[PDB]
Structures are given as structure tokens and as C-alpha cells.
Amino acid sequence: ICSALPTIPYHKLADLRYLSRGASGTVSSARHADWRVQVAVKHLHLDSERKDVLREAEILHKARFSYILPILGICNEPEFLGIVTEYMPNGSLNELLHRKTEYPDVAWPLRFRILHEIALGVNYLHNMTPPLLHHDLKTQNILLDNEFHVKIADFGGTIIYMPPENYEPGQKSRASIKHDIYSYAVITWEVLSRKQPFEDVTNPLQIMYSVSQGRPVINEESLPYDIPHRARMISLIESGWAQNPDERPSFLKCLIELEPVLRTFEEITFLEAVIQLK
Amino acid sequence: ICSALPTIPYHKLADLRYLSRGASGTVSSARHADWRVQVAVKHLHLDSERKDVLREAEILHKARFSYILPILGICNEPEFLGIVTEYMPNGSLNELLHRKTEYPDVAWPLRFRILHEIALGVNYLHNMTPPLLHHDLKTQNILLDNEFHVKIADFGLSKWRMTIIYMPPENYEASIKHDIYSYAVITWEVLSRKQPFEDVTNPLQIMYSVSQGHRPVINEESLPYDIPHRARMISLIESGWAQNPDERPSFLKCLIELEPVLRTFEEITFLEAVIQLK
Ligand SMILES: CC(C)(C)c1cc(NC(=O)Nc2ccc(Oc3ccncc3)cc2)no1
Ligand SMILES: CC(C)(C)c1cc(NC(=O)Nc2ccc(Oc3ccncc3)cc2)no1
């Protein structure tokens, strides 16, 4: 069973506002004139360019799942080229974790749910035919919906989530199935700590040197003893960011370890975590 | 840009417990072994039977939107035939409105959000090429997700895709004014928490009354004066269920009416209404 991705005429996008700018182009918010929903527009502002947008659209359309940014349509016009997705109103994980004045507390149930949902999403990509690999997993690429549920995106930067064997890339390093789990381990650490990994280091180049020798600090300072399931978590972090790519777990194995942890949290506590953020 | 609907092997559908039966098919709650998610399966409990299921999967896959039940894949084997969708943990709108012991209080902010989302999902269906017309809209087909957001479904106890309370009179014996009629009945039901035609014993007695231009009661008893935007909501109801199909509004008009009503609610009030249910 096949399904075509809708084509959205640029003029059907009303109330267009700039959100961000960088690599792969600019991101804008808008409303669909006929659908009456708020949308996000990732666009370029010539033939090779056209093919890139069409390829991203196809991946996003095929990667359709509960914890993946939902694509709504494509703008493929002489005057405009862009990807139209659902609008994520609560920014990224990065902004939740590090805007500490705006967000004083981020309750453990919400933190563990975010971790469980990142793993559910990456796991799904890894189970496609053929497997889909992110290879640029970072806190900026973890979008949060209205109820602070995860949608994995790719904004198209930091080296802190990169496995050391990816530093000098090749045909084997780009085909690595143990890259995402390294990034996940650092994300897992950054979520439980609310600390910028390798904060004390001066140069990203020095971080690369440090990393290649053999990680961000696992102590009482960074990770206090009151962290729910601390031991099992630390064991998962250490295991995921292990210098030997073969000494790294699958996302399925992490999920199986995470499933009992999430059950120790009462359903109400997730709703209370979110009300606390508003 | 085409997307193939994933094929799920029956053996990946762990803990397959039944939920509800019908003359056409059955609905069961499984758990995907690889994806680690709770799912719903609508299966046949062969030539024609196969074409019927695949046509429903083709419709659901093409109808993908924020307020339509998301299809995760098809389970097409000589042993088993079923559609895998996401699992809606909070039941249906019928249950929320009429299980008054379970839910003594369903706050206005949530009621309006539900009505807005029914209209968004129906409006999207009508905007497809060719337009998809539900024609069997009822509270039972309005499913409630983890966060009490709407997912429009089509339960098929009688037939796969291709009560008379929500049916317009002209339909007793193609119409693009049916779903709006059904929508007007649902709106009345949501705001009153009453069963349409409470004293009427026989469905033929409803069919007779309706054909004579009579509708569910609109007074202080059914619709209290304390209802936010009462006058405005009654006008929408009365337009929606008009005897003359042509006097009924489009979903665009209906959404343009709803939009300023929903803006009057602070975002936190929706969260608070949902927590009050937990
Ligand atoms: C399948 C996966 C590997 C995860 C992926 C995502 C992707 N494109 C993308 O995320 N595009 C994108 C990114 C950020 C955007 O910005 C938003 C979105 C929603 N709300 C606010 C900003 C919009 C589109 N291509 O492959
Ligand atoms: C586009 C639209 C007209 C709205 C539609 C729905 C549909 N099929 C369907 O909903 N099938 C279905 C219904 C109920 C199910 O049972 C569930 C689903 C989720 N959670 C609990 C029970 C499973 C599949 N075909 O066209």
C-alpha cells in the first residue's frame, strides 16, 4: 500500500514568521489557510538543491512514527522550495535542559519519559527496511510537543555527541550502527545532569583529543545519589559511550532495561511535571 | 513522493488480548515486540475478505493527519489479516461524556478543544483529493489519546472502509452536508452530557421526529446558561442540523467560528482539565 505526500502551494501558508536560520536553510512558523492548523516550514532562501529537499521529504514521509517529527506536505514551486511539518510549540530538549531561569525544575518522571521516547524513536528508525540511521543525534534535534512528548527531528555544530571513531570519517564510519547509541549515552548523561558536557574544556579540538584518549564526569557533583535508578542509568551511559563500538548496546536492549524504570513512576507525576513547566 | 505502509509479521504482535467483536472484524490490543509500543489490531476473526481490509488500510494511510487515527502497518499473512494502528488509551468521547461516575467533571476548556479537533480532522478529510467524507461520525468514533487529544476513527463491526441519531433526515432513503449534521449532534451531546432524544424508546420514533424537523432539546435544562459562548454555540448547532442541507455550514465556516472561541482559553486550563480526570 502506497501513499503520496501532499503538495502544499506556498500561498496556502499564511502568517509566516522566522523562527531560526542555519545549515539546510531557515525555519519559519505559519498557519495553513485551508487546514486551519499551525505548521513549521523548513525552506531554502538549483537542481541539486531541489533534489535535497525532495530526499529529506521522502525520508520524513517514510520514517512516520509516534516519536518522529510528522511531515504534512512539500512546497515544490518555481519560486519556493520547502518541507512542511507539524509545529512543535515547546522548543528542543537543549532549551529545556539549559534555560534554568525559565525552567527551575524538570521532574524525574518527565526526564525519564523524554529518554524513553528518544530511545523508542531512534529504535524505530533502526528497525526500518533498510535501517535508517540519524548520525547527528543531539539535544537540539529532540523537539517537544504541547505535552512535552518527544519528536525526533533533523535541523541539518557540536562534536560532543560524536563517537571517537567518526572523527576521521570513512565508508565504514558512515555505515556504523553504533554511532546513535554513543550520542544517546551523552544525551542520557546531559538529561540526568542538566550540565553542558565537557563544560570545563576550552576548545572543541581539546574535547576531541580528550574523547579519543577515552567522557563527561560521572560523580556525585554531576550525577547526585538521589537520581532514581542511578546505578542502572550510569551502567547504561557507560555502556553506550564505550570506546569499543562492539561493546555498545542496541536501542532494543536499552528499551528492555528502561521499560521497568518507567513503570516505577505514577502516571499523574508526568502531568504534574508538565503543569510545573507552564 | 510515495510511502509504503509497513508489513508487520503476526509473530511480532505479542500479548494479543481481544477488546471488541463485530460481524465484519475484531479489535484486539497487542504490543509490538521490536517497536516496544502498545498497538491496536483490527482483524478478520479469502479473495474478497483480503481486498476489504487492504482498502481500509489504503484509506487510513492516505488520511494521515494530526486528528486521524494513525496506522502503524498491515499484518498481511495467509494465517492472519489485520490493520495495526496506534493504541488510544483513554477510550472514546461516548465514554468520557456518559460515564459520569468515572468522570464527574469534564471542564469546558477540554470540551471545546475536543470539538475544535473533531472539526480540524473532519475539515482535513473534506480537503483531500478526492474529498473523503466520513458519513458515519458519532461519539464512538472519536478516540481519546494519552493526552485526551482527538483521533477520528471508523469502527467497522458491520463493514470495512470503501445508530441513526447523527444521520440527517434526507439520508434515511454523495451529500457533502452529512458530516456537519453529525457534528452538530456531537456538539449538542458534548455541551449537554445528555443522550440525544432521552425519552424516545424506539429509533423509528427518532427517525419520524427528525424528518418532521424536530431536534434534541435546546433549553436551560439541556444547555445551562453558564456554558461559555452559549448563544454562539447554539447558532452553530442549529445551522449544522438545519432541515435544509444547503443552510448547513462548510467546515471552513465552522472552524472560522470556533477559532475566536478557543483563543479565550489559557493553555494551562487544558492541562488542568486533563489532570482533574486523572
Ligand atoms: C527521520 C529523521 C532522521 C528524524 C529526519 C528528520 C528530517 N527532517 C527534519 O526534521 N526537518 C525539520 C527539522 C526542524 C524543523 O523545525 C521545526 C519543526 C517543528 N516545530 C518547530 C520547528 C522542521 C523540519 N529528515 O530526517
Ligand atoms: C479516515 C477515517 C474515515 C477516519 C477512517 C478510519 C478508518 N479505520 C479505522 O479507524 N479502523 C480502526 C478503528 C478502531 C480501532 O480500534 C482501536 C484503535 C486505537 N485504539 C483503540 C482501539 C482500530 C482500527 N478508516 O477510515
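Chain B is numbered as in Swiss-Prot; shown residues: 6-50, 56-172, 189-199, 206-310, in order.
This entry, so its header tells us, was determined using X-ray crystallography, 2.7 Å.
Every residue gets a Cβ built from N, Cα and C, even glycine.
Spatially close to B:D146 (mutagenesis position) yet at least six residues away along the chain are B:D164, judged by Cβ distances under 8 angstroms. In this structure, B:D146 (mutagenesis position) belongs to neither helix nor strand by DSSP; it is coil. Marked as active site, proton acceptor by Swiss-Prot on the basis of experimental evidence: B:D146.
Among the features that Swiss-Prot reports, ATP binding site is placed at B:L24, B:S25, B:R26, B:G27, B:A28, B:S29, B:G30, B:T31, B:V32, B:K47. Around the Cβ of B:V32 (ATP binding site), 20 further Cβ atoms fall within 10 Å across all displayed protein chains.
When Cβ atoms from all protein chains are considered, those within 10 Å of B:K47 (mutagenesis position) total 29, not counting its own. Record note (Swiss-Prot), mutagenesis B:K47 to A: Abolishes protein-kinase activity without preventing ability to activate NF-kappa-B downstream of NOD2. The unchanged residue is displayed.
Looking at Swiss-Prot, you'll find the mutagenesis B:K47 to M noted as follows: Abolishes protein-kinase activity. Reduces FAS-mediated apoptosis.
Under mutagenesis, Swiss-Prot gives B:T95 to W with this note: Abolished ability to activate NF-kappa-B downstream of NOD2. Secondary structure from DSSP puts B:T95 (mutagenesis position) in a beta strand. When Cβ atoms from all protein chains are considered, those within 10 Å of B:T95 (mutagenesis position) total 21, not counting its own.
Among the mutagenesis results in Swiss-Prot, B:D146 to N has the note: Abolishes protein-kinase activity without preventing ability to activate NF-kappa-B downstream of NOD2. The residue drawn here is the original one.
Under the three-state DSSP scheme, B:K209 (mutagenesis position) falls in the coil class. Taking a C-beta cut-off of under 8 Å and a sequence gap of six or more, B:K209 (mutagenesis position) has these contacts in its own chain: B:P194, B:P277, B:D278, B:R280. For the mutagenesis result B:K209 to R, the note given in Swiss-Prot is Decreased polyubiquitination.
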Max CA-CA distance, Å, over listed ATP-binding residues B:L24, B:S25, B:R26, B:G27, B:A28, B:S29, B:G30, B:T31, B:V32, B:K47: 15
B:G30 (ATP binding site) in three-state DSSP notation: coil
Length of the line joining the Cα atoms of B:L24 (ATP binding site) and B:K47 (mutagenesis position), in Å: 10
CB contacts for B:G30 (ATP binding site) [other CB atoms within 10 A, all chains]: 26
Recorded positions close to ligand 2 - of B:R26, B:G30, B:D146, B:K209, only those whose C-beta is under 6 Å away: none
Three-state secondary structure, B:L24 (ATP binding site) (per DSSP): strand
